Amino acid sequence: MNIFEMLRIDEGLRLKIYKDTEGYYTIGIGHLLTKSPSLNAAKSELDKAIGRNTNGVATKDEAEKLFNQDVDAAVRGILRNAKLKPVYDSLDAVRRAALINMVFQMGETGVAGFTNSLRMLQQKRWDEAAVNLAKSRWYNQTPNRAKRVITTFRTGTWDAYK
Ligand SMILES: [Cl-]
Ligand SMILES: [Cl-]
């Protein structure tokens, strides 16, 4: 298992513009297009992302390219973030993937706000962190996915994904 396969399981793959769990237009492997209520605005962002008149549809290769770009951006965001970097640096490889997953879903800002959990993770207080992570809108809105990521931070194994 690795970050790509992990996120592929969590996000799925859809080749036509769809609405995510929050009702925002997305495409491919969890690639958010826009928070705007307008389908046209979404089609326009899709075309600009892929570089062609797509008509709201992407091919598999295109979706996978957006995915590679997004994972790369998530990592790079973490490394540039003063609150995130130190946590990431302190973690083992598996847990690092858990942190990337969270950033991919909610953004640098979103995750950087889990101040208390981040400190616990940095301290390697696994069970405590897991408890704190669960007291969040994130967990209440997408509990199955959140449980998978949490278990990952708790155990440092990929058991939740197997
Ligand atoms: Cl893009
Ligand atoms: Cl879920």
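Note that Cβ sites are derived from N, Cα and C of the backbone, with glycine treated the same way.
In Swiss-Prot, a mutagenesis experiment is listed as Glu11 to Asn, annotated with the note Loss of 84% of enzymatic activity. The annotation that Swiss-Prot gives for the mutagenesis experiment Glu11 to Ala, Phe, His, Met or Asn reads: Complete loss of enzymatic activity. What Swiss-Prot lists as active site, proton donor/acceptor is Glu11, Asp20. Here Swiss-Prot notes a mutagenesis experiment, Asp20 to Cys, with the remark: Nearly no effet on specific enzymatic activity. For the mutagenesis result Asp20 to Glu or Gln, the note given in Swiss-Prot is Loss of 99% of enzymatic activity. One mutagenesis experiment named in Swiss-Prot is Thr26 to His, and its note says Facilitates transglycosylation more effectively than hydrolysis; covalently bound substrate. What Swiss-Prot notes for the published mutagenesis of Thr26 to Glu is this: Complete loss of activity at neutral pH; covalently bound substrate. Recorded in Swiss-Prot as a mutagenesis result, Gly30 to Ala carries the remark: Almost complete loss of enzymatic activity. Swiss-Prot lists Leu32, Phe104, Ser117, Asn132 with the feature substrate binding site. In Swiss-Prot, a mutagenesis experiment is listed as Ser117 to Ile, annotated with the note 500-fold decrease in enzymatic activity. For the mutagenesis result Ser117 to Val, the note given in Swiss-Prot is 50-fold decrease in enzymatic activity. Recorded in Swiss-Prot as a mutagenesis result, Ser117 to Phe carries the remark: 10-fold decrease in enzymatic activity.
Features as recorded by Swiss-Prot, highlighted on the structure.
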residue: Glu11; record: mutagenesis position; CB count, 10 Å: 20
residue: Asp20; record: mutagenesis position; CB count, 10 Å: 16
residue: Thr26; record: mutagenesis position; CB count, 10 Å: 21
residue: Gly30; record: mutagenesis position; CB count, 10 Å: 20
residue: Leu32; record: substrate binding site; CB count, 10 Å: 16
residue: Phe104; record: substrate binding site; CB count, 10 Å: 24
residue: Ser117; record: mutagenesis position; CB count, 10 Å: 24
residue: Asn132; record: substrate binding site; CB count, 10 Å: 19
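Closest to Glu11 (mutagenesis position) by Cα-Cα distance, out of the recorded positions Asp20, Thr26, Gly30, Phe104, is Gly30. When the alpha carbons of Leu32 (substrate binding site) and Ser117 (mutagenesis position) are compared, the span between them is 26 angstrom. Taking the C-alpha atom of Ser117 (mutagenesis position) as reference, the shortest distance to any of the recorded positions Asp20, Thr26, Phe104, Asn132 belongs to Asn132. In the three-state DSSP reading, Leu32 (substrate binding site) counts as strand. In three-state terms derived from DSSP, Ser117 (mutagenesis position) belongs to a helical segment. Taken residue by residue with DSSP, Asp20 (mutagenesis position) is part of neither helix nor strand, so it is coil. Proximity note: of the listed recorded positions (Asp20, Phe104, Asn132), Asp20, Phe104 have a CA within 10 Å of the CA of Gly30 (mutagenesis position), given in sequence order. If you take the Cα of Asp20 (mutagenesis position) and the Cα of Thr26 (mutagenesis position), they are about 6 angstrom apart, rounded to a whole number. Distance from the CA of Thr26 (mutagenesis position) to the CA of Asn132 (substrate binding site) is 29 Å. Once the Cα atoms of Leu32, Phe104, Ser117, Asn132, the listed binders of substrate, are compared pairwise, the greatest separation found is 27 Å.
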